[PDB]
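Below: one structure, written as structure tokens.
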Amino acid sequence: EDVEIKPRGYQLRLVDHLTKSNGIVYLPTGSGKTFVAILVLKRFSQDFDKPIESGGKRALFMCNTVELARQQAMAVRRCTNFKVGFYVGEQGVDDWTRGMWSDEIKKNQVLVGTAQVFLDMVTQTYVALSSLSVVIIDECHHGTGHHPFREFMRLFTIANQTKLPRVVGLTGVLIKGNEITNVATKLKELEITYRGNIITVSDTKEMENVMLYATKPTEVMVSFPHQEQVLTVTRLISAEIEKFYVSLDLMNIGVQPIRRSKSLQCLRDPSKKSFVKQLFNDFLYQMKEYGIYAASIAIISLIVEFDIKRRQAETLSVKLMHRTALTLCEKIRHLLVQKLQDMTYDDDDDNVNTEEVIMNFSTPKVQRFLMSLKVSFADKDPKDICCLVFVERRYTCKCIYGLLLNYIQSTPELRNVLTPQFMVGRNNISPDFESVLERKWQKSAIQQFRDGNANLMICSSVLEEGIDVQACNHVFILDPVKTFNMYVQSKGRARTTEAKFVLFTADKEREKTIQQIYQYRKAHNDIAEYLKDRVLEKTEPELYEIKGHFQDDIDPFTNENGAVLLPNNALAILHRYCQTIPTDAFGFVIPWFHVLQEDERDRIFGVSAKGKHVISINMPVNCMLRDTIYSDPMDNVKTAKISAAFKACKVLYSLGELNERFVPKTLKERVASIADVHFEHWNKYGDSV
Amino acid sequence: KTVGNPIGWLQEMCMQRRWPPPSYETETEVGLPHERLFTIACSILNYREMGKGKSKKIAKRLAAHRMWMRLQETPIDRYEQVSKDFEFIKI
Amino acid sequence: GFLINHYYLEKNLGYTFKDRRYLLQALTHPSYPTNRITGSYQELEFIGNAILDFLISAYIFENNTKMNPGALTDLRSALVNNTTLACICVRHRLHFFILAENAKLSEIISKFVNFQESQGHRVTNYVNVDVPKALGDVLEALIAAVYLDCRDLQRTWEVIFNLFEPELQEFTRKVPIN
Amino acid sequence: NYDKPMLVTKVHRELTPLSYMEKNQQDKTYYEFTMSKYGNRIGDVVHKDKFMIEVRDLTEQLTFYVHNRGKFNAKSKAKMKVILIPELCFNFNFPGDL
Amino acid sequence: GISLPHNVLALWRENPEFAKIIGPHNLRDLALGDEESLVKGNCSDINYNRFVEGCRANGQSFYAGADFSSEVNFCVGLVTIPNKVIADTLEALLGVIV
RNA sequence: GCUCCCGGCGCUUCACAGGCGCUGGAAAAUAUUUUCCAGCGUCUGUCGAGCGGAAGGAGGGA
């Protein structure tokens, strides 16, 4: 009979385990996983008040995405008496100096932000690892390969061992991809990436207490027939798009930057043409997948996108290309509308005519989806229903949103119960179907869904991770599940009691999707049992395996000041430097990466580079480097490119273009380096340049 | 209906008979990289059968199957509606 | 190989070069990627700006003794304006030899040269069409290239006066005040 | 697709399937229209020569305090007379007047 | 004839500090079956514990400090009326008496 | 606008493993069967590398 939440037995046990030895906590997504984080944050607050110069320490809460960082910062601000800071790339952190970072850390006890911000924070000696009492990693399953989490963990192998912080990993799922087989080595590698083992709830009472906030929703399958025959209008539109592609291949826009493949063997089309081709191919996919009405909505979306691009275009040739694209989109829309209108001979009642044409001009997938939506929310209370619809493609979100708007304002029973809404990830799509230059609507889709204004969300893998969403009774995975983490986290989204989890799969893939779900469940069971039976007294990986984990990549470079140049950050730093050098809007040129041929590689490197790849980088004309820095002979092209960028950054630092912190020198440092020799007489008058 | 290894059988029927070994030719590679359709041709003395497949693998296999059973022969306007009796099958 | 219509440019500019690499540096925009033997024109234009400003100021100080110093500094600012340098560069058809690879810059230069031809290469009122700083910067760059090649401020002054004679004569009769 | 409950008013003993529609569909019978619309859903119609029924739709509102003023076009509203085959519609035992 | 479960009503009314955090999203957790809704009269121990835990966790999520009264007042019989309406109904009683 | 990162899917080209199909050589048994080896082609799976679309994330910069 109280409001304040008390820590549970399992949370206390996890905190006590974490305080003596670092590790990873693996708990279902919800309030427990953040409460345990807050508790371990509170336990390491002994030296919060004392400043760093007096032996003080801080706590670091490093997240994966900016929205999750803001979310956790607000949570810890409202749940603890500490003052927390928010540090993301939107704050302009790059141009932050020594003193105003120093007072910043002096001000806030807990620092919350994205991984890259804290990575550049540490690598530029703004703080030391000895200055952090505890570091908090949430969504630790992202820390694989060259992710910023793994680079931050790599930073631990360089600093002092006796003054390292405490590492804590929060996750709801351990495996990121489909490497479900052989769980043991994957879990061992994840534990080696951090400096502790995975701990989870063990006692039956502990599991029951955890069950009070997590849920295992019932998962059901909705079979729909799969057909291959296609309409004639689809063939006509495909022929039109092919003809337009042929015409656009010789559009002859102004000279464009050369685009190549990821490894630089094969050439690419210009990005401006690739955008149009991608949009039209996506529209074709949606037309083939969801139906003619879906194509009618998607062509309006394409109209809006092309109109926006034409408005933002700067060159007349680009505007002409976008005008041709808009002409094609208008022709396609007119054809689709003509096809839709040749059914009105059935009846005159338009309210049922809209539903009938929608159900007649959509593939069985969409028809079955709409029937399930109707039978699930027939005449219920809008305040009582709160569901998410998961689809793969970004434009599928908008297309289904428009189709759902029409269907809702087409059926009497669903008219006042469902309010659809949609959102996509980065490179956001215009949420308007009319291409208006400006709209007065300001409430974001996620904010509307949180506030209860909208009860029907159509999202594309964005809401699977990070963002907190209130418990949803229904979750519709319209597109087939692809990854184990996606399945686990979407299943965990339906966190309310008796919640329903819905899978939409065609008839021909029923066996394969059932087998995939069975492998996912068996992977979950092996994870549970491996965390169950395994016992270790040391409970921490040894130094030798931690060293062996990171020795595969290139050894980082540190100077006498302690700043560390990570080879994985070398390309980013180099592109950052090439950005500040130009003194004009049109002066931007990125370094030219060139892969040496066999004869050139032999002639340059002797007989010591057979079977290996080398990359030569040509710095722009303005910069001091004109020596065509050659990468070391590496196994593949990516390592060669990284080595080339690393050597370029090192030679730039030796030339003084990096201000002994591997961040490009600004104008202020350049004039400060010259004040004492050219403006020495200013000192006697109490002024400095 | 191609239950087995059609091209193993093809080589079998060819070079039991002292016939020349089956030659394979990759004629065309058409389509986008994510939807490339490959064309393998098979020639055995004066007979030549065509093979289309999404990969050179299945294209060659089907070409050889055509060669194989040819060696034996010669010694809508509307999306279909869905019923409303669907149910949520447990998994 | 980089320098095409070499005689055309030398004849229009009024100077013959003994070492052509200064000209290459003058005509090399930073966006031009295939020039790997000599830097851009920013170095050259930095010196050329001061050289041209000093020479113009010296001439107006020597000859224009009738007008008050306020009019003298107004005339100085008008003669070295980037717009005036752009009109002078276009009038002598020096934009044909700019080594650049930017589409937007090329379109801007083409629009400006079309507008200038519409006015018959006459300096209009401080020009609705944007003026690219590239023309003025490259003109200053070739000025500094002449100075460095000849090592004679008198020959450089002869070149600058030959380029500026119409603008000098017109601006000495009326002062553009804005 | 309209699963809302409705009220049956009279049953037509003299009427039977395969009978011509009285308005605008003289060439179209109830039986063949029902097949052409929902054959894949119903399969076939059994008891083909028995009676049929006439149904009327019920209002979906629940608040009747304010007057529902509008141009209903009462003749046009009554134009869509609905005649249904009995065994194809699920029948409650609940009285309609209640 | 129907109301909220007896146990949740008792918790809601007999705890003013706990009544300001129950919201519509918390009420979705109260999905009782036929037995609870018909014979038992109140939610089971597991459902009650889960609902209480969700309401407590409301204070740490983004819902902290929110005002759910506008959507949950009718459940407990509370209602909000402007003071102008109160003055006007006093005057209306005076007027009818006059 | 650019760069980077993570995962999944589809094809291409190399290495390894096994099977199949036979030709030839060696051996055993009664033209026939079996054993060993070499060659060619394939079928199944695994490790590398590349190409392409699709999803998510971050940063610098205007």
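By Swiss-Prot numbering, chain A shows 2-690, in order.
Structure method, as recorded: electron microscopy, 3.2 Å.
Just so you know, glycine gets a Cβ as well, placed from its N, Cα and C.
Per Swiss-Prot, ATP binding site is recorded for A:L28, A:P29, A:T30, A:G31, A:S32, A:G33, A:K34, A:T35, and the stated evidence type is sequence analysis. Other Cβ atoms within 10 Å of the Cβ of A:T30 (ATP binding site) number 22 in total over all chains. When secondary structure is read from DSSP and collapsed to three states, A:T30 (ATP binding site) falls in the coil class.
The domain 'Helicase ATP-binding' annotation in Swiss-Prot covers A:15-193, and the record cites sequence analysis as its basis.
Taken from Swiss-Prot, the feature domain 'Helicase C-terminal' covers A:366-536, and the record attributes it to sequence analysis.
Per Swiss-Prot, the feature domain 'Dicer dsRNA-binding fold' maps to A:571-673.
Cβ neighbour count for A:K34 (mutagenesis position) (all protein chains, 10 Å cutoff from its Cβ): 20. According to Swiss-Prot, the mutagenesis experiment A:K34 to A carries the annotation: ATPase-defective. Unable to unwind blunt termini (BLT) dsRNAs but is able to bind BLT dsRNAs. No effect on binding to 3' overhanging (3'ovr) termini but abolishes binding to BLT dsRNAs; when associated with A-1217 and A-1476.
Secondary structure at A:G173 (mutagenesis position), taken from DSSP and collapsed to helix, strand or coil, is coil. A:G173 to E appears in Swiss-Prot as a published mutagenesis result, with the remark: Decreased production of siRNAs from dsRNA precursors.
Here the residue is the original one, while Swiss-Prot reports the published mutagenesis A:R324 to E with the comment Decreased binding to r2d2. Under DSSP, A:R324 (mutagenesis position) is assigned to a helix (H, G or I) in the three-state scheme. The C-beta environment of A:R324 (mutagenesis position), restricted to residues of the same chain at least 6 apart in sequence and closer than 8 Å, consists of A:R311.
For A:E331 (mutagenesis position), the same-chain residues that are 6 or more apart in sequence and have a Cβ closer than 8 Å to its Cβ are A:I304. Annotation note: A:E331 (mutagenesis position) sits in a helical segment as assigned by DSSP. According to Swiss-Prot, the experimentally introduced change A:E331 to R is described as follows: Decreased binding to r2d2.
Among the mutagenesis experiments that Swiss-Prot reports, A:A500 to V is described with the note: Increased viral replication of the Sindbis virus (SINV). Around A:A500 (mutagenesis position), the C-beta neighbours below 8 angstroms that are at least 6 residues distant in the chain are A:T216, A:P218, A:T219, A:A472, A:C473, A:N474, A:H475, A:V476.
Every protein chain considered, the tally of other Cβ atoms within 10 Å of the Cβ of A:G173 (mutagenesis position) stands at 19.
Counting other CB atoms no more than 10 Å from each candidate's CB, the binding-site residues A:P29, A:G31, A:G33 peak at A:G33. You'll find the Cα of A:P29 (ATP binding site) roughly 5 Å from the Cα of A:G173 (mutagenesis position).
In sequence order, A:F36, A:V37, A:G173, A:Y214, A:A215 are the residues of the same chain, not among A:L28, A:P29, A:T30, A:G31, A:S32, A:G33, A:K34, A:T35, whose CB sits within 8 A of the CB centroid for the ATP site. The 10 Å shell around the Cβ of A:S32 (ATP binding site) contains 21 further Cβ atoms across the protein chains shown. Chain E comes close to A:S32, taken from the recorded positions A:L28, A:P29, A:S32, A:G33, A:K34 by a C-beta to C-beta distance under 8 angstroms. In this structure the C-alpha atoms belonging to A:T30 (ATP binding site) and A:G173 (mutagenesis position) are separated by 5 Å. DSSP assigns A:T35 (ATP binding site) to a helix in the three-state reduction. Per-class residue totals from DSSP over the domain 'Dicer dsRNA-binding fold' (A:571-673), listed helix then strand then coil: 47 helix, 13 strand, 43 coil.
Ranking the binding-site residues A:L28, A:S32, A:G33 by the distance of their Cα atoms from the Cα of A:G173 (mutagenesis position) places A:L28 first.
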